[PDB]
Amino acid sequence: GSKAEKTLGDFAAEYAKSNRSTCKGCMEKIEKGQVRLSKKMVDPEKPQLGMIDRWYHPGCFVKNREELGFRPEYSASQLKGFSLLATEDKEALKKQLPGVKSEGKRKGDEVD
Ligand SMILES: [Zn+2]
């Protein structure tokens, strides 16, 4: 099967469908109807349950980005489903954690 271009295959973004998600970045519950992010990794406080989709707030996932293992080549523009958020949230995620384009992600010479 073909490789993905919208995600690096390690972290995700969506609106919070529920208050059942809790931010591991500060240990407070994530609010329904606003953005929530997660990373896939084995939980370091309970490794026995294996790789989980560990949830974080829009501020907190940037605060621990370097613990989560982000690099500029694959910032918030490489989260799952990021493109389906509102334009103001897509801008605000990049404004805190922006991705490098110099790899040739969009030159204006792809489909044009
Ligand atoms: Zn938080």
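Chain A is numbered as in Swiss-Prot; shown residues: 103-214, in order.
Looks like solution NMR, at least that's what the header says.
Just so you know, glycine gets a Cβ as well, placed from its N, Cα and C.
Residue environment of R122 (mutagenesis position) contains 10 other Cβ atoms, counted within 10 Å of its Cβ in all protein chains. In the three-state DSSP scheme, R122 (mutagenesis position) falls into the coil class. Under the heading of mutagenesis, Swiss-Prot lists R122 to A and annotates it as follows: Strongly decreased DNA-binding.
The Zn(2+) 2 binding site annotation in Swiss-Prot covers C125, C128, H159, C162. If you take the C-beta of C128 (Zn(2+) 2 binding site) and look for same-chain residues 6 or more apart in sequence within under 8 angstroms, you find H159, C162.
In Swiss-Prot, a published mutagenesis experiment is listed as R138 to E, annotated Abolished binding to DNA strand breaks. For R138 (mutagenesis position), the Cβ neighbour count at a 10 Å cut-off comes to 22, with all displayed protein chains included.
In the three-state DSSP scheme, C162 (Zn(2+) 2 binding site) is classed as helix. Among the recorded positions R122, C125, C128, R138, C162, residues whose Cβ is positioned under 6 Å from ligand 1 are identified as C125, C128, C162. Summary of the Zn(2+) 2 site environment: with the site residues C125, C128, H159, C162 set aside, the chain residues having Cβ atoms within 8 Å of the Cβ mean position are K126, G127, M129, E130, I132, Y158, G161, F163, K165. Cα separation, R138 (mutagenesis position) to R122 (mutagenesis position), rounded: 11 Å.
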